[PDB]
Amino acid sequence: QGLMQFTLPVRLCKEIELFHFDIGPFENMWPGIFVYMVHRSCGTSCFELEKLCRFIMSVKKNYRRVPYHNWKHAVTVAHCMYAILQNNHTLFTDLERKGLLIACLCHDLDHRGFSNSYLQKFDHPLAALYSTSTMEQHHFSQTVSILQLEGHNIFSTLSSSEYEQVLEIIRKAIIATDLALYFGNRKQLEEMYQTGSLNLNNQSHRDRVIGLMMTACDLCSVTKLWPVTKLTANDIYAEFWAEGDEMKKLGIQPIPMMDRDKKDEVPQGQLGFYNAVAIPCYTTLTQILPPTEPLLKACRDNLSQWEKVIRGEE
Ligand SMILES: Cn1ncc(Cl)c1C(=O)Nc1ccc2[nH]c(-c3ccccc3)nc2c1
Ligand SMILES: [Mg+2]
Ligand SMILES: [Zn+2]
């Protein structure tokens, strides 16, 4: 280091601050974009550059060449967290700023492009090792494995205490990306917010709020400009339909979401998702963290675009 300030071209330097930033098709710039965000979000002091670069490159190696749950998704989800953190400067601890960008980079480590359900119906060994949040416990395990590689301990300077705290932020953050857990998390947050019992000094409350941030960052394709949203959907369905193909091979009719034969019903499926998951997610997030409102606004814009698709206005 340490007078070594990572800098991006002007258009990226400016647009990376915005919630709707797309990290672009130049895979080789994504490590630099991540380090830039860590340095601005956390400090040039939070990580040893050499260790951080080595960690980033081993995380990249441990993402697979799948249409959606790939390295680009990792860095995309990390950027959304970067935007939340930068818009809510004073709300987050030093350990949280460290832990959360890392959790986001690692949250789908070694994803195979298949749901927890598919692993369970296939009878994958991972489903016997982890009976709930199957892939998410795997992703946390892969994160700890990489932190334990030689020269990969980016947390080396933390005390025993702080190290256990940050790994517990990461573990909870990664488990929260199981969408099965999102519905109850958000219900409890919505009740807490409205009865005025929400207390960011209650650790168990902070945990829930970080869970919702994780869901929000994880679903952030719905908060992009429409051409990004639309082309990301294609990747999402490429996995869903491959999974449905695999369900048919086990002798199981897949849900329509995963049946490529029901392609025609995608636009209506997007409406349900926006209405049942996406919009409620960003709404409750905006209630808790008012400066995240652009995510809700962008989501609503994309809802309105899917409604136009149905009306054949596109
Ligand atoms: C955008 N996004 N981000 C993260 C995630 Cl999970 C997504 C997503 O697409 N979710 C989603 C959720 C439910 C759906 N149902 C259908 C569908 C239903 C009947 C027929 C054809 C399709 N498509 C769906 C797509
Ligand atoms: Mg995941
Ligand atoms: Zn993800």
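To match Swiss-Prot, the residue numbers of chain A are left as they are there, and the shown ones run 723-1036.
Recorded method for this deposit: X-ray crystallography, 2.0 Å.
Positions of Cβ are set from backbone N, Cα and C atoms, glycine also.
Counting only same-chain residues six or more apart in sequence, the Cβ atoms lying under 8 angstroms from the Cβ of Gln992 (3',5'-cyclic GMP binding site) belong to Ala955, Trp1028, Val1031. In the three-state DSSP classification, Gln992 (3',5'-cyclic GMP binding site) falls within a helix. Residues annotated as 3',5'-cyclic GMP binding site in Swiss-Prot, with experimental evidence given as evidence: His791, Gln992.
Its Cβ placed at the centre, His791 (3',5'-cyclic GMP binding site) has 23 other Cβ atoms within 10 Å. Taken from Swiss-Prot, the feature active site, proton donor applies to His791.
Other C-beta atoms found within 10 angstroms of the C-beta of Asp940 (divalent metal cation 1 binding site) number 22, with every protein chain shown included. In three-state terms derived from DSSP, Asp940 (divalent metal cation 1 binding site) belongs to a helical segment. Per Swiss-Prot, the feature divalent metal cation 1 binding site maps to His795, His829, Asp830, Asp940; the stated evidence is experimental evidence.
Sequence-distant contacts of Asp830 (mutagenesis position), defined as residues of its own chain at least six apart whose C-beta falls under 8 angstroms from its C-beta, comprise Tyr785, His791, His795, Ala796, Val799, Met857, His861, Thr899. The annotation that Swiss-Prot gives for the mutagenesis experiment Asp830 to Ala reads: Loss of activity and of zinc binding.
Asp830 (mutagenesis position) falls within neither a helix nor a strand when secondary structure is assigned with DSSP, and so counts as coil. Here Swiss-Prot describes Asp830 to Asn as a published mutagenesis experiment; the accompanying note says: Reduces activity 1000-fold.
What Swiss-Prot lists as divalent metal cation 2 binding site is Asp830.
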CB-centroid shell, 8 A cutoff, divalent metal cation 1 site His795, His829, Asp830, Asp940, site residues removed: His791, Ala796, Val799, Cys826, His833, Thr899, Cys939
Binding-site residues compared (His795, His829) - the one with the fewest other Cβ atoms within 10 Å: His795
DSSP-derived class (H/G/I helix, E/B strand, else coil) of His791 (3',5'-cyclic GMP binding site): coil
Listed recorded positions with Cβ under 6 Å from ligand 1, out of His791, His795, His829, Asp830, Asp940: none
